[PDB]
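Enquirer: Below: one structure in structure tokens.
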Amino acid sequence: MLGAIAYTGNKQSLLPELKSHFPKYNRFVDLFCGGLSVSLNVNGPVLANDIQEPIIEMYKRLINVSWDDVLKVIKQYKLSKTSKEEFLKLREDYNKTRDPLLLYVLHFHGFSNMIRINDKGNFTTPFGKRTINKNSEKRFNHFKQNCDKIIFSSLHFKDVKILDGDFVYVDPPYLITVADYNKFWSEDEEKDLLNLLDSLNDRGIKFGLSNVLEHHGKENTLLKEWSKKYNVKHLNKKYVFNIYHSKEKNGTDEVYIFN
DNA sequence: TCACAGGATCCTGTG
DNA sequence: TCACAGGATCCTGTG
Ligand SMILES: Nc1ncnc2c1ncn2[C@@H]1O[C@H](CSCC[C@H](N)C(=O)O)[C@@H](O)[C@H]1O
Ligand SMILES: [Ca+2]
Ligand SMILES: [Cl-]
Ligand SMILES: [Cl-]
Ligand SMILES: [Cl-]
């Protein structure tokens, strides 16, 4: 199921399997919502949270615009698969005006669609030799058809209030894989998230957590130990096949850990 | 005789 | 991107 935008680490292809394991709830809390692959596709009320304010503000803005507003901008900046100089201009405009619609248009044209915003709040992703495509308006339409049930927020995961009846879904930056958002992460942040999860458990609140125990030769030892206190679902089909067929090393063990 | 240039080391951020 | 210039500190040497 579609996410609002292309996004490193999105859960589009895994969502059906994940919904399999979800519990019932009064409110769905997507604590690290990212590209919104989870939030757009679960029953509301939904609280979509992400520490990257510019992206959250961009979603809040999308609610009131039409695909036509997007094309007008793309037209006025004469962007294309090869408009490197035009892309730099849009980038500067987004950086001094901070209008979220521009951030939305920029993301379609940058390096691997990455949205990188530095400390000063500027977008520094280089040109990606690309522009809108078949899925652009699709993800866009899917966002419009399902954003009603969402309340957006941009707080650090531990500063979000968790209410009884909340089903907390947690898909954070993973230490052992590669993403720009990994700059907001560390062994300490992870200890904090796992303690938070344990508390939710102490309070009888259901949670679900996405991660990887092994990737390319690296393993997350503390996460493996911690996962033994809960249910564990292995999701990478290839990883599971190879496990039964006993024949390979350095695979990606994608898991879903839950109480 | 304390101001300051430049070094060293670590780490951050960009193309 | 994943190299790698150059911040950020703290420190050492210089007149
Ligand atoms: N401390 C923190 N609190 C909340 N969100 C955080 C965070 N640190 C990083 N993030 C956010 O963690 C997200 C991990 S990626 C999650 C992707 C999402 N499930 C999808 O389908 O697109 C990123 O979007 C990042 O901005
Ligand atoms: Ca370079
Ligand atoms: Cl003097
Ligand atoms: Cl490059
Ligand atoms: Cl002197």
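Per the header: X-ray crystallography, 2.7 Å.
Positions of Cβ are set from backbone N, Cα and C atoms, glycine also.
Below are the features listed in Swiss-Prot for this protein:
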type    : residues                                                                                     : note
BINDING : A:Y7, A:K11, A:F32, A:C33, A:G34, A:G35, A:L36, A:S37, A:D50, A:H156, A:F157, A:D171, A:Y181 : S-adenosyl-L-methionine binding site
MUTAGEN : A:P126 to S                                                                                  : In damh; hypermethylating mutant
MUTAGEN : A:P126 to A, C or G                                                                          : Hypermethylates DNA
MUTAGEN : A:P126 to E, F or H                                                                          : Loss of methylase activity
MUTAGEN : A:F127 to V                                                                                  : No longer methylates hmC-DNA-containing DNA
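Give me the structural setting of these features: burial, nearby parts and distances.
Expert: For the recorded site, A:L36 (S-adenosyl-L-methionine binding site), the DSSP three-state label reads coil.
In the three-state DSSP classification, A:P126 (mutagenesis position) falls within coil.
Cβ environment of A:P126 (mutagenesis position): A:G110, A:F111 lie under 8 Å away, each six or more residues apart in the same chain.
Within 10 Å of the Cβ of A:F127 (mutagenesis position) there are 16 other Cβ atoms, across all protein chains.
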Enquirer: Near ligand 1, meaning Cβ under 6 Å from any of its atoms: which of the recorded positions A:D50, A:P126, A:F127 fit that description?
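Expert: Once distances to ligand 1 are taken from each Cβ, A:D50 fall under 6 Å.
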Enquirer: What's the CA-CA gap between A:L36 (S-adenosyl-L-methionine binding site) and A:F127 (mutagenesis position) in angstrom, rounded?
Expert: 24
Enquirer: Just give me the nearest neighbour of A:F127 (mutagenesis position) among the binding-site residues A:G34, A:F157, A:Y181, Cα to Cα.
Expert: A:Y181
Enquirer: What is the maximum Cα to Cα distance, in Å and rounded to a whole number, among the residues A:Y7, A:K11, A:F32, A:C33, A:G34, A:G35, A:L36, A:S37, A:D50, A:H156, A:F157, A:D171, A:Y181 annotated as binding S-adenosyl-L-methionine?
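Expert: Greatest Cα-Cα span of the listed binding residues: 21 Å.
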